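The structure appears right after this line, and notes come after that.
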Amino acid sequence: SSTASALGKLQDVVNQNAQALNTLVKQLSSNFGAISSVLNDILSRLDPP
Amino acid sequence: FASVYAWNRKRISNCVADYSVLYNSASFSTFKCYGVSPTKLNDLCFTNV
């Protein structure tokens, strides 16, 4: 009870999973060389070709 | 209009423009536009010109 940090393995697993998921979801905002980071504005501003 | 060395720069803001009538005029020798399609110019809303 008194001494914490004795359950490191489960916390590490949860932290790794959460951090990987957060990195994946944050990657969605990258420009990737285009002119905008959102496809809706690309459809609403350009011409197909 | 002044020369190329003294190009005249002007600010356009706080107005409701209408580019359709400007586009439909046939007096323009050349009309090529980048990044925005001329047809969709009547829907986007900008900050200043």
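Shown for chain A, in order and in Swiss-Prot numbering: 939-987.
Going by what the header records, the deposited coordinates were determined by electron microscopy, 3.5 Å.
Even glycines carry a Cβ here, placed using N, Cα and C.
Copied over from Swiss-Prot, here are the features:
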- A:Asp950 to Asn: In strain: Delta/B.1.617.2, Mu/B.1.621 (VARIANT)
- A:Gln954 to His: In strain: Omicron/BA.1, Omicron/BA.2, Omicron/BA.2.12.1, Omicron/BA.2.75, Omicron/BA.4, Omicron/BA.5, Omicron/BQ.1.1, Omicron/XBB.1.5, Omicron/EG.5.1 (VARIANT)
- A:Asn969 to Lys: In strain: Omicron/BA.1, Omicron/BA.2, Omicron/BA.2.12.1, Omicron/BA.2.75, Omicron/BA.4, Omicron/BA.5, Omicron/BQ.1.1, Omicron/XBB.1.5, Omicron/EG.5.1 (VARIANT)
- A:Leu981 to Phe: In strain: Omicron/BA.1 (VARIANT)
- A:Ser982 to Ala: In strain: Alpha/B.1.1.7 (VARIANT)
To the nearest Å, how far is the Cα of A:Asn969 (variant position) from the Cα of A:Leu981 (variant position)?
15
Check each of A:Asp950, A:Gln954, A:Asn969, A:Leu981 (the variant positions) against chain B and write down, in sequence order, those whose C-beta lies under 8 A from a C-beta there; write 'none' if there are none.
none
Using all protein chains in view, find how many other C-beta atoms are within 10 Å of the C-beta of A:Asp950 (variant position).
10
Sort out the sequence-distant neighbours of A:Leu981 (variant position) for me: same chain, 6+ apart, CB within less than 8 Å of its CB, listed by position.
none
Would you mind reading off the Cα separation of A:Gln954 (variant position) from A:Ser982 (variant position), to the nearest angstrom?
38
How many neighbouring Cβ atoms, not counting its own, are there within 10 Å of the Cβ of A:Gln954 (variant position)?
10
In terms of DSSP three-state secondary structure, what is the assignment for A:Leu981 (variant position)?
helix
Rounded to an integer, what is the Cα-Cα distance in Å between A:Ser982 (variant position) and A:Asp950 (variant position)?
44
Within 10 Å of each Cβ, count the other Cβ atoms and name the one among the variant positions A:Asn969, A:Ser982 with the highest count.
A:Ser982
For A:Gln954 (variant position), which DSSP three-state class applies?
helix
